[PDB]
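Here's the structure, in structure tokens; my notes come after.
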Amino acid sequence: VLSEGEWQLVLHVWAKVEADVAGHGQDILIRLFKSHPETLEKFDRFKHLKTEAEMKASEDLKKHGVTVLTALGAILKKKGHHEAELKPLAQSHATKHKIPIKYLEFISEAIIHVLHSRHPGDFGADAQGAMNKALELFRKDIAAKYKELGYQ
Ligand code: HEM
């Protein structure tokens, strides 16, 4: 678990992200798609995007970025007591979308990267460490649900 101090660093920087959900959202998905091309193949919706320019220019990709971050934010703000917000997500990602846990790890690295570029002042080592732990907690609980369903 994260301490009250670690959660503070996480939510303090996440408030900065909420000031521009769409901008952070498009950057994170683009980072994910460029860094790990195999994640892009999972999305029938964005499978056609070949260049980075095409990705930045897509309104639907940007719309999905909002959906991912808002859903992540609801989880983060629960500070661990996110069972009700996490279960539905794991169920659909395991059985419907078929997202392996490794991809959730890839998107966590993409999130940490984007937060560093956009908010260097409020995302130093300490804050980066806290966010990493919160994203691990996220993956840990999802994996436990995946195992239960038989997707581990
Ligand atoms: C930060 C982690 C993530 C969060 C919070 C998240 C959240 C969501 C949400 C809220 C939806 C829409 C409702 C639903 O089906 O649950 C969704 C859909 C989807 N997600 Fe994720 N997701 C995450 C990571 C990923 C990753 C890593 C992949 C693929 C590699 C992925 C692939 C998909 C796909 C394919 C859909 C269906 C899109 C469509 O056709 O509308 N997600 N996700």
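We number chain A the same way Swiss-Prot does; the residues here are 2-153, in that order.
Quick check of the header: X-ray crystallography, 2.3 Å.
Heads up, the Cβ atoms here are built off N, Cα and C, so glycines get one too.
The annotation domain 'Globin' is assigned in Swiss-Prot to 2-148 on the grounds of sequence analysis.
According to Swiss-Prot, the feature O2 binding site maps to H65, an assignment based on experimental evidence. Within the same chain, residues at least six positions away from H65 (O2 binding site) with a Cβ under 8 Å of its Cβ are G26, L30, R46, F47.
According to its DSSP assignment, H65 (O2 binding site) is helical. If you look up Swiss-Prot, you'll see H65 marked as nitrite binding site, on the strength of similarity to another entry.
Sequence-distant contacts of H94 (heme b binding site), defined as residues of its own chain at least six apart whose C-beta falls under 8 angstroms from its C-beta, comprise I100, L105, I143. Mapped onto three states, the DSSP output places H94 (heme b binding site) in helix. Residues annotated as heme b binding site in Swiss-Prot, with experimental evidence given as evidence: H94.
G122 to A appears in Swiss-Prot as a natural variant; the accompanying note says: In metmyoglobin. Sequence-distant contacts of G122 (variant position), defined by Cβ-Cβ distance under 8 angstroms and a gap of at least six in the same chain, do not exist.
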